[PDB]
Amino acid sequence: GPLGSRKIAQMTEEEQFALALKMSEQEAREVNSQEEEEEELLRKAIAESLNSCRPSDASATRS
């Protein structure tokens, strides 16, 4: 193969089962932590939104 690498030998029955378990673990680890953080930010965003009150100046003059 490439770089003269040796081809991969056939996998045993036990190895195949091991791969199945490994794939399952990878699927769980594929979970993005940002999802949990995003949810927390959303909850905080709501409170900030209520405290984001910023009425336009009556004079129309910028601070």
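Counting starts with 1 at the first residue shown.
Determination method: solution NMR.
Heads up, the Cβ atoms here are built off N, Cα and C, so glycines get one too.
The domain 'UIM 1' annotation in Swiss-Prot covers 12-31. Helix, strand and coil counts under DSSP for the domain 'UIM 1' (12-31) come to 17 helix, 0 strand, 3 coil.
Per Swiss-Prot, domain 'UIM 2' is recorded for 37-56.
Taking the Cβ of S33 (mutagenesis position) as centre and 10 Å as the limit, one finds 7 other Cβ atoms among all the protein chains shown. Quoted from Swiss-Prot for the published mutagenesis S33 to A or E (Swiss-Prot position 101): Slightly impairs the selectivity for 'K-63'-linked ubiquitin.
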Residues of the parent chain within Cβ reach of the domain 'UIM 1' (12-31), under 8 Å, 6 or more residues beyond its termini: none
